[PDB]
Amino acid sequence: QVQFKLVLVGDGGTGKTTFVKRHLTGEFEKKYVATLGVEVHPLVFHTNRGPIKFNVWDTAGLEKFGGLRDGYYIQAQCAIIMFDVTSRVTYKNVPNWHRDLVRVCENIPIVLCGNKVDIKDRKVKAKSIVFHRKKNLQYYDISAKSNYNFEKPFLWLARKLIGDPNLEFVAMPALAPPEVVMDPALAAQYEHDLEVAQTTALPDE
Amino acid sequence: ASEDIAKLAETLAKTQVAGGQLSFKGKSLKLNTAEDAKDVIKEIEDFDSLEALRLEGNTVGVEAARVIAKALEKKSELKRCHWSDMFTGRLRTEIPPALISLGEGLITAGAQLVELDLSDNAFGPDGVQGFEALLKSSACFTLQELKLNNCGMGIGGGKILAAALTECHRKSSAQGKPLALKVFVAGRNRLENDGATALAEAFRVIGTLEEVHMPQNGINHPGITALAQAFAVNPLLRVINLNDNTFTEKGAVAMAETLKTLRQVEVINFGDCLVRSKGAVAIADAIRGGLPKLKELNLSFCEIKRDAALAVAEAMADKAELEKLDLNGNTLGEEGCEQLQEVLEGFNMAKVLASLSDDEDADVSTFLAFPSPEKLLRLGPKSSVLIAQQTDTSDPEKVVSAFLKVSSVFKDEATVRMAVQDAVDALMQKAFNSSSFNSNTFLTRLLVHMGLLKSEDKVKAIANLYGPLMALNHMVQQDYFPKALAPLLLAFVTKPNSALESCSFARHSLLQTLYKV
Amino acid sequence: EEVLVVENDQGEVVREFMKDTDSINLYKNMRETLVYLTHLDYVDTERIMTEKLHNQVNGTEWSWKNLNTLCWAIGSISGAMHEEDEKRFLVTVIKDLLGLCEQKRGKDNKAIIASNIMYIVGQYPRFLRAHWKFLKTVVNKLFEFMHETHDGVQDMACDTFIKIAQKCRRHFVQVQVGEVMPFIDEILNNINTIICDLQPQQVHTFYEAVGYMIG
Ligand SMILES: Nc1nc2c(ncn2[C@@H]2O[C@H](COP(=O)(O)OP(=O)(O)OP(=O)(O)O)[C@@H](O)[C@H]2O)c(=O)[nH]1
Ligand SMILES: [Mg+2]
């Protein structure tokens, strides 16, 4: 198969883990559970050129920089630097993360992602985002909540790595299910869950 | 910035030549095993009096944490512990255990922990649970500073920390020495509203706070109102840092309400707080109402408009000890900046405000005619005698002209220089073996043309003498050159002249060659 | 400075400060040259000193004589910068030196670093006069070094204290902001606890320094 170790780096409370979870499960973890160390998540995409896999190393933004965490960056092939649109303090740290990345992996596709663009009180604006112009980066506004350009970073990274500018995602190679199987031993238990399922409201905003 | 000098004085006050702080900062030790921490434990044991322990920039595993806690068990005079960023790289199954072990070690030791710093450690609710045991215990009744900057606690962590602080205060009051927190630094933890309200409730119990930092907590107005109400109770507040939150307009009004009743605030950082030019007016009124001892006030990037900026400037000017005002980033017109500067200079300060740098609103004759280095080469070996034959050597003037033309294209390239030198040798060999040819006349004309000597009829001199000097240097070493013209060349080459100092190397080499003979 | 231990005709060893020797002349010439060059361009001199200080902290060039030379060079250019540039430069230098003091282990290394910090502080009286909290902290730290039995620490403390008293004598008698009483009263009230561990000549120096604050 094809694997592209991707490194997801950004200040604490920006949405890296939420971004990865929304990509691999579709849920929306609205609780802030700080990621400790690094978490490896495989995302399998299908494109017109076949299947690809991104091993997203979601790193912790609460840690400091330096060599103590260079183990994350070893043999990296693409990076996503994520900053929070509704916080300028998080945007001020993008240069530090870029420096830390390029210290270990010199030339790699790096994508800047401005998260949380669905909130009305927006501090960082499209005019003030000037860092990506000095370097050679691609800047994208994303929102893991409303699903706004939430797959553009992966598409751009795949385009730059595979080498096909006209690459785009195809639907899926989904085939019929194998067969219906049930276990009467636990069947009753399943029914109980339904008895509780109707007693809770959907997370509707 | 008075803050920098205050920090410098504080750091100076706690430097000792012996029996003081023990540090491991900037060593990147990966204490991944009990044995791997042998040096650290051995150094900790061999310390007479311990009053501070820094473990910054390291990686403490579970086993190393247990060993270090066992070592700390002995130290009973410990009073501070800066543990900033000592878990870089550890997973979720290894932080709470290490933190609990360290807390138990300190508790059994019987320390006092005048300061407890855990900044830059990725804790979350798990780490908060880990060190809650230490926070509640008797080891933190005397605690005076609790820095948790960038711990990434969150809502649950904030609630747990607030509960722990309340329980610690209750126990301390029961004992007889109530907890008196002075500095609380919990920034960049996303305490958005539940954590912020819980910590405001915790503050309301403790009336001893002096500094409170909560930058970049994603707090909105519903929590900021409660935080302001909690601040109102504390009358000794000195620094109120809430940079990069979202007050909108209700939050700013609530903050002005409390600022009215506080008479010792010295620093007010509200940058990136989206005050929106109405809360700016409210804060201006509050500060005008009386707020001495104010030294700093930051409202940068609050989207303030021109009129509100002028109002706040006018209100602030009345302050006596003002030392810094920031309004950069506000939507002030270009004329607005000039008006603000004029208003400020109307007072004594006139320079207190920070820079407003971001605002919004057959061919031998042909060659001889124009000699060139490449044209000489094209003649090949024929150039050795073609130049000699063509030139009329009866009259020394033509010999000198030919010599100068040949040597003008002289270059250090090996092939060119050899051709030039052999051509010169042939030309002079044919010239010097002529009875009707006076050598002194040739030398005088050569000196005249090079500009080293003057003439009855002023013949215009040449620009560069490098080529002629190199050719002369080569010629002096040949046999046909008379041994009587050496003194004349020596005298007129040692003769000072501007045209000669341009080419110092050729002149020096020629002089050395002349002094050889 | 050139300090010589000399015993007079009565067998009393004293520290004499040679004043107009050849070494003092050499130092004065070097100081004058460096001050002229700093006036020509202060940014470059600040950059050179900062680079050398950084080479000291990282350890790639650490040495007692190197640090002493760097601190003498830093102290020689006092008064050659505007007040704000000098303030920023001093904050940077002193912060870095304090950071290096904890890093280095051993009593001798810490003593050398503290002596250098105090020498630098005593050579910039304008910075001390501008800020009162820092001056008071420095004076208290000097009083703490007077109980240090390590060789050369009490002498350094006494020399720095007499320099600070001579240069900033008017900030002790007058009442400062946040102080209910003058600092001279505080020093005089508890003076037997400060000179308890000093040798007699160091006690004489301390009395002279306190006297400069009473005139
Ligand atoms: N309104 C809004 N909130 C978001 C959005 N995306 C993420 N968030 C919030 O941001 C928080 C991010 O939490 P996490 O992703 O788990 O934390 P993190 O990004 O990994 O930060 P660290 O773990 O410290 O590295 C979540 O609790 C969400 O509530 C968004 O698109 N819109
Ligand atoms: Mg995370």
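For chain C, we keep the numbers from Swiss-Prot: what you see runs 428-642, in order.
Heads up, header says this was done by electron microscopy, 2.9 Å.
Placed from the backbone N, Cα and C atoms, the Cβ positions cover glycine too.
Among the mutagenesis experiments that Swiss-Prot reports, C:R474 to I is described with the note: Strongly abolishes interaction with Rex and RANBP3, abolishes Rex-mediated mRNA export. According to DSSP, C:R474 (mutagenesis position) is assigned to a helical segment. Shown in sequence order, the list is empty: the chain has no residue 6+ apart in sequence with a C-beta less than 8 angstroms from the C-beta of C:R474 (mutagenesis position).
One entry in Swiss-Prot concerns the mutagenesis experiment C:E513 to A. Its note says: Abolishes Ran binding activity and nuclear export complex formation. Abolishes Ran binding activity and nuclear export complex formation; when associated with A-553 and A-554. Annotation note: C:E513 (mutagenesis position) sits in a helical segment as assigned by DSSP. Taking Cβ-Cβ distances under 8 Å and a sequence gap of 6 or more within the same chain, the neighbours of C:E513 (mutagenesis position) are C:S505, C:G506, C:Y551, C:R553, C:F554.
In the structure as shown, the Cβ atom of C:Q550 (mutagenesis position) sits within 10 Å of 20 other Cβ atoms. Here the residue is the original one, but Swiss-Prot notes a mutagenesis experiment at this spot, C:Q550 to A: Enhances Ran binding activity and does not abolish nuclear export complex formation; when associated with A-553 and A-590.
Listed in Swiss-Prot as a mutagenesis experiment, C:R553 to A is described as follows: Enhances Ran binding activity and does not abolish nuclear export complex formation; when associated with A-550 and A-590. Abolishes Ran binding activity and nuclear export complex formation; when associated with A-513 and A-554. There are 14 other CB atoms within 10 A of the CB of C:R553 (mutagenesis position), with all protein chains counted.
The Cβ of C:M583 (mutagenesis position) has 21 neighbouring Cβ atoms from other residues within 10 Å, across all protein chains displayed. C:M583 to A appears in Swiss-Prot as a published mutagenesis result, with the remark: Enhances Ran binding activity; when associated with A-590.
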Does DSSP give C:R553 (mutagenesis position) helix, strand or coil?
helix
Do you know offhand how many angstrom separate C:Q550 (mutagenesis position) and C:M583 (mutagenesis position) by C-alpha?
13
Secondary structure at C:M583 (mutagenesis position) (DSSP, helix/strand/coil)?
helix
